[PDB]
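S.K.: Handing you a structure now.
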Amino acid sequence: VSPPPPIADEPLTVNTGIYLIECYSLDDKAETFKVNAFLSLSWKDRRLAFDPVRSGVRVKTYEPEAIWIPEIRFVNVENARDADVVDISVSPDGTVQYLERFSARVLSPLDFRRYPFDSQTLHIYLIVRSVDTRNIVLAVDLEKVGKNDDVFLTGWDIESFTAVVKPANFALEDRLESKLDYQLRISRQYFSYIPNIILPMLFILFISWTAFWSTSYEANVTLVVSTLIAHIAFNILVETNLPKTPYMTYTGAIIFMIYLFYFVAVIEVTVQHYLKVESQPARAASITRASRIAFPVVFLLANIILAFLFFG
Amino acid sequence: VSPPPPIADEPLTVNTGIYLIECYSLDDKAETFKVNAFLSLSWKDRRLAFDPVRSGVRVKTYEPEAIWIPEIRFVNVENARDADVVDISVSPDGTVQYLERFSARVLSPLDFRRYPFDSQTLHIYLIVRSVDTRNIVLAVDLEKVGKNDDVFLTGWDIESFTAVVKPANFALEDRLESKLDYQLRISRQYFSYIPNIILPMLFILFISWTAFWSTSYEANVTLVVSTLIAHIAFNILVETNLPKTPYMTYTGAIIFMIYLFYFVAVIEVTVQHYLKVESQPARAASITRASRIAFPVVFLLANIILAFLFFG
Amino acid sequence: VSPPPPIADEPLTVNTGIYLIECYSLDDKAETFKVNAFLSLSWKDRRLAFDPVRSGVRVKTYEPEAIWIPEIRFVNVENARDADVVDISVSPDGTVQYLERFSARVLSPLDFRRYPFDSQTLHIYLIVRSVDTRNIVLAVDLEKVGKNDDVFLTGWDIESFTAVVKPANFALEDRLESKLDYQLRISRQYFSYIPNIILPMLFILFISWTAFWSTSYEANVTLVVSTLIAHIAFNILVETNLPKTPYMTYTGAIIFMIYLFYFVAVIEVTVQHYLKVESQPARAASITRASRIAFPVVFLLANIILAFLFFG
Amino acid sequence: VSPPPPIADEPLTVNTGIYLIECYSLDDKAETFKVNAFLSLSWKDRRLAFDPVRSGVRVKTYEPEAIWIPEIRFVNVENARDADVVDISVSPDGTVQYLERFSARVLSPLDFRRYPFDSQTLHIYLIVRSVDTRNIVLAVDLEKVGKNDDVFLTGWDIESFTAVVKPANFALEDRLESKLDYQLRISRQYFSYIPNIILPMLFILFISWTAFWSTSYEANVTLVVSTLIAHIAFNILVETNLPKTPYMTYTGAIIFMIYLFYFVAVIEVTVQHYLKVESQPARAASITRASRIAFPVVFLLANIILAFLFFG
Amino acid sequence: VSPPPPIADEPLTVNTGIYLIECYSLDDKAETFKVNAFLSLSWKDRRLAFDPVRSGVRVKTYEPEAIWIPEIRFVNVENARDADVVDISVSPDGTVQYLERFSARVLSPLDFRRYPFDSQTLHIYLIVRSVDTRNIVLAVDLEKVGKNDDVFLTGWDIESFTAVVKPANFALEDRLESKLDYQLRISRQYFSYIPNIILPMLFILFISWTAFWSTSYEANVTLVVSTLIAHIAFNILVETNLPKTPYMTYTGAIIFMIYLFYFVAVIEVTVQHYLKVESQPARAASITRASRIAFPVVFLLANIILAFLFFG
Ligand SMILES: [Cl-]
Ligand SMILES: [Cl-]
Ligand SMILES: [Cl-]
C-alpha cells in the first residue's frame, strides 16, 4: 500500500532468484524461446514485525492484497508474464518471503557464423523502477538459482545457468533503475547433420567427378547437369531452416564453393569436346589427365582454408 | 480459508484420480500432446462435520469459496490448466468430495530409435506444496482412474492408463512436496508406412540395379542418375516429418546405406566403360557378371544385420 | 440458486434444441470441424409461478444470472464453448424459457475407405450431471432443431441434421448423467477430383506405355524413367493431402498398382533389349507384340476388380 | 441506466453507419477475413434532456457507463467483436453521437471461378436486440457510412461501400425484425498474374512444340518429356499462390487442356517415328507438316471457346 | 474529477513521448509489427498545488483513479494497448508527470517494389479524446522520444525514430485535429542475397549459354532443357522468402526476362539444326558465331535498362 519509509536515506535491497522448470520451443527464425520457472523475492519491512510469544505463532501468511510488493518486470519479453502467487510468509523480525510461478516468451539474438557447430548464450533481464520516496536495488541469492534435471531443449545441450552478481544502475525517464542478467549457456547437437547432409553431398560430388574418365560428350553433360539439379534440391532443403544474416556463414561459403566447382567442371567438359572436334586429341588428353588430379586437391585445400578461417 | 489443524502430527492425505475423456494432437517434432479429462480430490476436514439426523440432510453442498481447497498443479505443462468446478459435496463425518474438468497441453520426451515400429510412454505429473503449518501428501484412488471408450489418437493405439501408487517426497525451496506419476502407454500403427514408403523404394532400387544387364553407357548413366534423383526426392519427403535426434535411427541408417549403394553402382558402371574402351572386354564382362550376384546378396545381408542390431 | 424440489420422487426434464448457422474448417488431417449455432432450453420450476391478473400487466424479458439455469456441457470439444445469452423469458405457470448462442470446435472420427466418394457422419453430444437432491434428464424439442439455409461447408454437401430422441443414461463418477446425440450427415463433391488428379495420371501412364512401338533402347529408357519421375512428383502432390490410416484406401491401392506397372514395364524393356543384342530378334518382337495388348487389358481388369472390392 | 421512455408511439430509428478503416488478412481456405473499422449509431434521444441550457452550449461528453447504448450483434462473426469506444459526444439539444473501433473475423463466402478476373463481394449482417420500449428498427444514414480511403488491402481495389435493408431468415417469433446487409465490392488487380504465370507456360509449350521441325526421335522424346516435367514443376510452383478450391476453375481447365495437348504431341511423335521406320516417309512428312499448323490453331480456338464459356 | 477550468484561458498542452523497448514480428502479409514502449505524458494543472514550507520538497504519488488523466488512443492498432500504469507524480507548481508501459501491434502499409534494395517507414498515430470544458493540444517532448539502441528487428537495420505534428483529416472528426506521427525508418540487409541468389543464377545461365560452341543437337537440347528445369527449381527456392506481392517487382521482371532468354535460345538452336540438315552450313556457322556475341551484350543492356527504369 506504501513503500517502507527509510531510516534516513538507505536504499532497499531485494534478493531475487529464478529456478527453471521447463524451457522449450527455441525458434531460430524469430530468435525466441519459451520458459516456465519460479521467481523468489525477499526484502525488509519493519511495519510487519510481531511478537512470537504474544501472538503464539512463528510465521504469518498474508494475501497479496493489503501488503506492499515491489513491481518487478522483465525487459526482453513479448508480453507480461502469466503469474500466480504461491506463498507469502513473514518472519518475526520483518523479513518477507515471496514465491511465484510464471511463464513467458523471451527475445534474444543469435549468432550463426558457425551454424552446424555453434554455441549460444541466452539472456533474461529483470528490472525494477525506483519509487520517488525510496531507492530500490536488486541482488542475487545464489542459493535459490538452478534448474531441474528433467529440463530439455529439443536439439540442444544445456551447460550452465548462472547470474551476474553486479546490477547495472542507470537513469531512465528521470528515474534510476537497476537490472540483473541471467545467462543460459547451450550448445547445438550436430550429430544428425553429418549423415543426413554432409556425406550425401560428397557422394553426389564424387559421382559428378566421374566425367573425367569418359570421352562421350552427352554422358558427361547428363551427369554434370543432373548432379547440379540434385545439389539445388539439397540447397533448398538446407536453406529452409537457416535464416538470413548480414554476415557470411560457413555453410553458405561451402555451398557457393560447390556451385563454383560445378561451373568449372562444365567449362572443362566443353573445352575438352571443342578441342577433340578440332582433331587435337593430345591437348584434350593432357587437360583431362591434369583435371583428374587437380579437382580433389584444390577442393581439399579450399576446405582446409575455410575451416581455418572460420574456426581459427 | 485455512488448512485443517493436525491432531498431533499426522500429515494430510489427499486422494486423487484422473479419468480421460479426449487425448489428441500428438506432435512428434514438438514432443507435445493435448488432453481433456476429469480431476477428483478427497480429504478430511473435521471442522465441517455435522449431525445428519438433526440437520435433515445427508450431504451438504458448498461453493469453491468459504472452504479450504488444496492447491494441485501439473508440472510438465506449458501453461496453467483451464478448469471449471463441477460439484463439491461434504460427508457428515467431514470427508470432502471434489470434482472438476480441465484441459492442458503436456510436454513429454519421445524415443525414435525404432521410428516406424516404436512404442512410447507419456507422463503426467501432479505436485502439491506443503503449508507452513501442515504437511500434505498425495495418494491414488484406484476406483476413480480410467479412460473413456471413445478416446482415440490419430495414428496410435492406446494400451493402458495407470498410475504409480508410491509418490515421491522431496524438498524444494525449503518446503516439502509430493509428486505422482500417470503413465499412458501407446504404440504406433505402422500399416500405412509399408505400401507408401518401403515398397516403392525397393522398386526404384531394382530399377537402378537393372543396369547390369546392359552395355550402353548413356542408358546406364540415365537409369542410375534418374533413380538417384527419385531417391533424393523420397528422402526429402521422409525427412520432412521425422525430427532431428542426437542418436542414430533405423530409417537414417537405411537411407545412408542406399546412398552408399548408389555411389558404388556409379563407380562400377564407370569402371566397366573404361575397361571396355581399353580393349579388355573379358574383364568388364567378368566384373559385370560378378556384380549381378554381388549387389542383392550384400543388400540382404546388410538389412539383416541392421535389423538384428536395432531390434535384437 | 437451488434445484427445484421434487413432488415425490420424479426427475426433472429439460428439452433442448440446436439451430445451425455456420459449419466450416472441416480438416481431414486433424478430423475436427468448427460450428456456429444457437441453443434453446426449457424446464419446469413450480417455485416461480404468479397470477397474471394481478402480479403484472404481462410477462417480460430479463437478463442473465437471474434464475437457476441448468448447466449443460459438450463432451467432444477441445475447449469449452464461447457463449453469449441473447434472450430469456418466464412463463406464468412456472416453466422457464432460455436461449443463447455459442461457437465451438468439435472432435469426431472420420472414415476414408472410399476417400474420393466418401460420406461421413458428425456427432455432437450434450450431457447433464445430476445433483444430489434432484435428477435431471434431457429431452429433444423437434420444433427447435434445424439448420439455416445459409449453412454450408466448403466442398461438402449437407443432407440432414437430426437428433436421436432416446437418451443414454449411465453412472459416472458416482452420479447419473443423460446424454443426447446430434447427427450431421454430409457427402463429398467429387467432380473436381477427376480432371485435377485422375486424368493426368492416366495420360502419363499412356505416355509411358507408348514405348512399346519403338526399338531404340535409349529412347525407351528416357521415356519410362522420366514418366516414373513425373509420377513420383504427382504422387507426392496428391499424398500431401490424405492422412495416414490403419486400413487400406482406394487411392493408395491405385497408386501402388501404378508403381507395380512401372516396374513391370522396365523389366519388359530390359528383357527386349537383352534378347535383341543376342541375335534373337523374333522372340523380342513377339514379346513386344504380346505386351502391347497385354498391358491395357490387365490394367482395366485390375481397376474393375478394385472397384468391385471397395464399393460392392 | 434505463432505455428512454416512450413518448408518442414513435419507433426508435437507430440510424447506423460503418466507417471502414482497415480491411486485411483475407483468408480463402476458411472464407475468413478480419476487419478493423469504425461504427456510428445516431438514434434520437430528445426527451432525455442532456442539459439543454443555452449558456451550456458546450457539447456534453459522456462515458460508456453514462447513457443507454443499443445492443447490436453480428450474425456471421466468429466471436464477439472487440468494442473500443472512441468518444460519445451528445449536443445539448438531444441528438447523440457514438464512435467505436472494433476488430472481428468475418465468415463470408468467396467464389474463385474466373479467379484472375473475379469481382468479389463481402457481407456483414447486423441485428439489434428488442427492448421494453417501442419497436427498434435499424435504419441507414448515408453521412455516417463511409471509409478512410486509405485501405491497405493489397491485391484488391475497393469499388464502393453501401448497405441494403432486409428482413431476417431465422426463427422469426416476432423477433429479428430488421437485419441490415452491408456490401463491400472489391476487384482483383490481374496485371501481375500475366507475366507471373501465363507467359512462362506459353513459352514452355512452344519449346515443346519446336519438335515438329526435327527428325531425331531421341531429341523429340527428350524435348517433349522434359518439357512435361518442367510443366509439372511449374504447376507445383503455381499451387503455392492459389487457395485450395474444391470446384472447377478457369485456371484448372487451362492446366487440364495443356496436359491433353502434351499427350497428343507424344502420340504424334510416336506415329511419325513408326511410319518412318516402316519406310513410308511421304506420309510421315505430310503428318509432320500438317501438325505445324494444326496445333496452334486448335489451341487458340479452344482458348477462345473456353473463355466464352467461362465469361458468359 | 474533471479537467481544470480555463480560468487562465490556456488550452491544455500535453507533451507526449515514446521510448521503444522491443520491436519484433514484422509481417509482410498482414503488414503488421508489434512493439513495446513507454507512453510518457506531462500536462499541467492548478489544483494539487502544494507548498514546501511544511511538506518540503515532496513528490506526491497519486492513484490512477484519484485524479484526472487525459485519454489517448492509437489510430492504426488492431486492438487496444495493454496498459501498465507505472508512476504518477505531481509537482507543487502543478505539472503532472505520467508514465505507462504498453504493448500493441501496429498496422502499416509496405511497398515491396525494388525488393532486395528497398526501404520502409513505419507509422504510429496518436490521438486524444476531446472534452467540452477545455481544449487539449498535443505536443512533442524531444527529450522523451527515443529508442533503446538494442532493437533486434531481424533482417533490418534501424536508421532513425522521430515525430511530427499533422492534422487528423478524418471525415467523422468533431474536434480531434492534433494527431501525431511517429516514423521509424529501416533498411533491408541485402548482403547475403548476392551469394545466395544472384551468382548461382548467372552460373546456370552461362552453363546454358555454353551451347553455342557445340554442334551436337541432342547435347544442345539436353543442356538447354535441363538448365530450364534447374531455373524453375531455383525459382521455387527463391519464392520461399519472396512476399506474395500482387504487382510488378524488380525480381519478377528479371525472372521473366530470364524465361524469355531461354525461349530465344531454344529457337536459335532449332534454327541452326534446321539449316545444317537442309545443307546451309555457312549460314548455320554465321548464326552460331553471331549468337555468342549477341546474347551477353543484349542481356547486359536489358539489365541496365531495367535497373534505370526501376531505380529512377
Ligand atoms: Cl513482466
Ligand atoms: Cl496447473
Ligand atoms: Cl461447453
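Quick note: numbers on chain E are straight from Swiss-Prot, i.e. 47-358, in order.
For all residues, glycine too, the Cβ spot is worked out from N, Cα and C.
Checked Swiss-Prot, it gives:
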MUTAGEN   E:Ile244 to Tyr  Marked gain of function, with a ten-fold shift of the proton dose-response curve towards lower concentrations
MUTAGEN   E:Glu264 to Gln or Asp  Decreases binding affinity of TBA
MUTAGEN   E:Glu264 to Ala  Decreases cation selectivity. Decreases the binding affinity of TEA and TBA. Nearly abolishes block by Cd(2+)
MUTAGEN   E:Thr268 to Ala  Increases the binding affinity of TBA. Weakens block by Cd(2+)
MUTAGEN   E:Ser272 to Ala  Increases the binding affinity of TBA
MUTAGEN   E:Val284 to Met  Displays an increased sensitivity to propofol but not to desflurane
MUTAGEN   E:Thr297 to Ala  Marked gain of function, with a ten-fold shift of the proton dose-response curve towards lower concentrations. Also shows slower apparent rate constants for activation and deactivation. Displays an increased sensitivity to propofol but a decreased sensitivity to desflurane
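Mind mapping these onto the model and telling me what they sit next to?
M.R.: Listed in sequence order, the same-chain residues six or more apart from E:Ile244 (mutagenesis position) with CB atoms under 8 A from its CB number zero; the list is none.
Residues within less than 8 Å, Cβ to Cβ, of E:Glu264 (mutagenesis position) and separated from it by at least 6 positions along the same chain comprise none.
A helical conformation is recorded for E:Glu264 (mutagenesis position) in the three-state DSSP classification.
Sequence-distant contacts of E:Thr268 (mutagenesis position), defined by Cβ-Cβ distance under 8 angstroms and a gap of at least six in the same chain, do not exist.
In this chain, no residue six or more apart from E:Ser272 (mutagenesis position) has a CB-CB distance below 8 Å. DSSP assigns E:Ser272 (mutagenesis position) to a helix.
Long-range Cβ contacts of E:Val284 (mutagenesis position) within its own chain (separation 6+, distance under 8 Å): E:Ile243, E:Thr297, E:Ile301.
The local packing around E:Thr297 (mutagenesis position), expressed as other Cβ atoms within 10 Å of its Cβ over all shown chains, amounts to 17.
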S.K.: Any idea what DSSP makes of E:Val284 (mutagenesis position), helix, strand or coil?
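M.R.: Going by the DSSP assignment, E:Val284 (mutagenesis position) falls within a helical segment, counted as helix.
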S.K.: What does DSSP assign E:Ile244 (mutagenesis position), in three states?
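M.R.: Helix, per DSSP.
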S.K.: Could you tell me which of the mutagenesis positions E:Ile244, E:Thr268, E:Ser272, E:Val284, E:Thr297 sit with their CB under 8 A from some CB of chain A, listed in sequence order (or 'none')?
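M.R.: The mutagenesis positions close to chain A are E:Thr268, E:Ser272.
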S.K.: Applying an 8 Å Cβ threshold (strictly under) against chain D, tell me which of the mutagenesis positions E:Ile244, E:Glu264, E:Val284, E:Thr297 fall inside, in sequence order.
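M.R.: It is E:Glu264, listed by sequence.
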